[PDB]
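> Please see the structure below; I have some questions.
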Amino acid sequence: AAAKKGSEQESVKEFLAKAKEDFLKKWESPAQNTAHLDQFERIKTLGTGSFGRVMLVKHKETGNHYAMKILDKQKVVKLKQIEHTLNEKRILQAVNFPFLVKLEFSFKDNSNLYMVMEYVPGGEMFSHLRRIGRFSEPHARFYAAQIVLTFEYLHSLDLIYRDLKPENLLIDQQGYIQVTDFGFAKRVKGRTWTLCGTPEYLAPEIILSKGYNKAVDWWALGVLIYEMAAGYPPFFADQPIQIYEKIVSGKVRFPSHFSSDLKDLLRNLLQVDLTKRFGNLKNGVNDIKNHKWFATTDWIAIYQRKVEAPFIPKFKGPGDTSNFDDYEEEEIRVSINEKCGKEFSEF
Amino acid sequence: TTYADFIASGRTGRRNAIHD
Ligand SMILES: O=S(=O)(NCCNC/C=C/c1ccc(Br)cc1)c1cccc2cnccc12
């Protein structure tokens, strides 16, 4: 089944060729400077990172709500994330898939870069997962199927995503996944070397400074599925170094409640040996799609959003943020002097 | 239990990406 090249495979191939045509046009001529800060009313912070924050905003002219990522150019420079930030915007403006958050506008001012994306009101998978404890296998399977199709899409465009984790997956009003955080996404044919990601999710080849490819995203998928079904990651400790020792050791233990199909899938994803890792073999993504654990999954129905979600987030009208944690707010200051102009000229 | 060890650990909150 995993090797068989049936008519279904040709349909996927057909779809992906058209998707690549659309992507390359936007890749080669990126949208730039498509809004201004004063067009948006800033409401509330939805998340924070090392070099900025994401805030709920309201677009004045339409009344639509969006999630606006505000990046401090000076902080980006100090953390040596200039190229990664250029990658993030150039890639996100060019992609189009039902499980990828849309970038609606982007622009910059003297101080900051801005990416205005669709607001996804159901909150982070992380929040729901921690609160509930763990997801059932059918629940985790539903989410995992979306990541599988999303990685099939991204990878066909020569993109590596490199930051899969529940914190970067939002749940929409239909209970479907929206992948956010393209900060480490990169278009690369062949090999790359940057040590980036999140410790619990890093493939062993990343931590061992080997040079790596899209197979790191499949390993990260193994970590995500494990964490969703177990309630904890397959490699955890109090400090990152300790996590890395676990990751490289080649040993993984599964909760006693894991189905034997689930265990088998995870052994093939959390496979240190690249000649053996699912997603990285002659059959590519089909080794995953045709695994026993996914027997009940109808891939076309998932793509079409026809499958009933295992839960719908509580929705209390537009602009409601009760699915998100509260963060300290800080006034956006725009310097009277342009910072780091040369470095971000293409943004 | 592994779950109890996880809940008692310092990494059950949001995990930051590593840059440098
Ligand atoms: O609030 S988020 O940021 N949650 C997803 C990632 N977890 C929070 C991390 C935020 C963050 C902000 C700035 C940097 Br620099 C790094 C991380 C977030 C990001 C992008 C789009 C969103 C759409 N709707 C709701 C939230 C959205």
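Heads up, chain A uses Swiss-Prot numbers, so what you see runs 5-351.
Method on record in the header is X-ray crystallography, 2.0 Å.
Backbone N, Cα and C define each Cβ position, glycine as well.
Sharing the features that Swiss-Prot gives for it:
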{"type": "ACT_SITE", "residues": "A:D167", "note": "active site, proton acceptor"}
{"type": "BINDING", "residues": "A:50-58, A:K73, A:122-128, A:169-172", "note": "ATP binding site"}
{"type": "DOMAIN", "residues": "A:44-298", "note": "domain 'Protein kinase'"}
{"type": "DOMAIN", "residues": "A:299-351", "note": "domain 'AGC-kinase C-terminal'"}
{"type": "MUTAGEN", "residues": "A:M121 to L", "note": "Enhanced basal kinase activity; when associated with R-48, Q-96, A-124, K-182 and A-184"}
{"type": "MUTAGEN", "residues": "A:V124 to A", "note": "Enhanced basal kinase activity; when associated with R-48, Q-96, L-121, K-182 and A-184"}
{"type": "MUTAGEN", "residues": "A:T184 to A", "note": "Enhanced basal kinase activity; when associated with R-48, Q-96, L-121, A-124 and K-182"}
{"type": "MUTAGEN", "residues": "A:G201 to A", "note": "No phosphorylation"}
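Relative to the rest of the structure, where do these features sit?
Reduced to three states, the DSSP call for A:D167 (active site, proton acceptor) is coil.
Look at A:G127 (ATP binding site): DSSP puts it in coil. Around A:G127 (ATP binding site), the same-chain residues six or more apart in sequence whose CB sits under 8 Å from its CB are A:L174, A:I175, A:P317, A:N327, A:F328, listed in sequence order.
Mapped onto three states, the DSSP output places A:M121 (mutagenesis position) in strand. Every protein chain considered, the tally of other Cβ atoms within 10 Å of the Cβ of A:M121 (mutagenesis position) stands at 22.
For A:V124 (mutagenesis position), applying a Cβ distance below 8 Å and a minimum sequence separation of six or more within one chain yields A:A71, A:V105, A:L174, A:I175, A:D176, A:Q182, A:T184.
According to its DSSP assignment, A:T184 (mutagenesis position) is coil.
For A:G201 (mutagenesis position), the Cβ neighbour count at a 10 Å cut-off comes to 22, with all displayed protein chains included.
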> To the nearest whole angstrom, what is the C-alpha distance linking A:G53 (ATP binding site) and A:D167 (active site, proton acceptor)?
14
> Any idea what the Cα distance is from A:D167 (active site, proton acceptor) over to A:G201 (mutagenesis position), rounded to a whole Å?
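It is 5 Å, counting Cα to Cα.
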> Short of 8 angstroms on C-beta distance to chain B, which of the listed recorded positions (A:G56, A:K73, A:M121, A:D167, A:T184, A:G201) are there?
A:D167, A:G201
> With DSSP, how much of the domain 'AGC-kinase C-terminal' (A:299-351) is helix, how much strand and how much coil, in residues?
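Across the domain 'AGC-kinase C-terminal' (A:299-351), DSSP assigns the residues as follows: 5 helix, 0 strand, 48 coil.
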> Listed recorded positions are A:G53, A:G56, A:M121, A:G127, A:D167, A:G201; which sit with C-beta under 6 angstroms of ligand 1?
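Within range of ligand 1: A:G53, A:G56, A:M121.
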